[PDB]
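Novice: The structure's right below; bear with me while I get my questions together.
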Amino acid sequence: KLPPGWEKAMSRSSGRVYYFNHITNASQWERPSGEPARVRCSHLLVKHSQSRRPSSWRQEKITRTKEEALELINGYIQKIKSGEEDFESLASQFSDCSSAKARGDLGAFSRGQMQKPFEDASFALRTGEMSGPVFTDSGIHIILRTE
Ligand SMILES: OCc1ccc2c(c1)OCO2
Ligand SMILES: OCc1ccc2c(c1)OCO2
């Protein structure tokens, strides 16, 4: 009936149906559209105190909690979806990954090289599409599939 990982849901505040993806944590109002050996993605990572390594080029010692990291990820997604901010601009200023220097770009990758929640969400995105919060042992990611 629907592409991989999508399900219908109901808005609590409006009562309108929307669509949610349980692999990429994306959600949207309109019915979704329509696998490759490699995909190319960029991401914005916000680390927290239970990250596998709680440090980044932004902070010698990352102290925020998982919940606070999710709040920051959530706000970045809001500004991206309203057009007030561009994904690349936010990944460059605020991503806790060294790939901030490349506007969040990671290059092309195949299955079996990334942390697996990241991998599954990347390959479940369509080209040009962005995820919601995706959780790994590094922290919380926003993923943009560029190829
Ligand atoms: O952390 C991984 C990583 C991937 C691509 C990059 C990078 C870091 O920095 C320059 O481009
Ligand atoms: O495997 C997923 C993944 C990709 C790139 C990353 C990362 C995790 O942590 C920071 O850079």
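Numbers in chain A track Swiss-Prot; the residues on display, in order, are 6-39, 51-163.
For all residues, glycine too, the Cβ spot is worked out from N, Cα and C.
In case it helps, Swiss-Prot gives these features for our protein:
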- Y23 to A: Reduced affinity for KIF20B (MUTAGEN)
- 52-163: domain 'PpiC' (DOMAIN)
- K63 to A: Loss of peptidyl-prolyl cis/trans isomerase activity. No effect on the interaction with IRAK3/IRAK-M. Abolishes IL33-mediated increase of IRAK3/IRAK-M protein levels (MUTAGEN)
- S71 to D or E: Loss of peptidyl-prolyl cis/trans isomerase activity, nuclear localization and cellular function (MUTAGEN)
- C113 to A: Loss of peptidyl-prolyl cis/trans isomerase activity; decrease in DNA repair of double-strand breaks by homologous recombination slightly less efficient than that observed with wild-type protein. No effect on RBBP8/CtIP (MUTAGEN)
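Can you tell me where each of these features sits in the structure?
Specialist: In three-state terms derived from DSSP, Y23 (mutagenesis position) belongs to an extended strand segment.
DSSP labels the residues of the domain 'PpiC' (52-163) in these numbers: 39 helix, 26 strand, 47 coil.
Counting only residues at least six positions away in the same chain, the Cβ atoms of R69, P70, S71, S72, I78, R80, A85, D112, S154, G155 sit under 8 Å from the Cβ of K63 (mutagenesis position).
Contacts of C113 (mutagenesis position) defined by a Cβ separation under 8 A and a same-chain sequence distance of 6+ are given as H59, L61, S72, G120, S154, in order along the sequence.
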Novice: Could you tell me the whole-number distance in angstrom separating the Cα atoms of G39 and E51, on either side of the 11 residues that were not modelled?
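Specialist: Logged value, Cα of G39 to Cα of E51: 13 Å.
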Novice: My understanding is the cutoff is Cβ-Cβ under 8 Å with a sequence separation of 6 or more in the same chain; which residues meet that for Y23 (mutagenesis position)?
Specialist: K13, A14, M15, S16, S32, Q33, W34
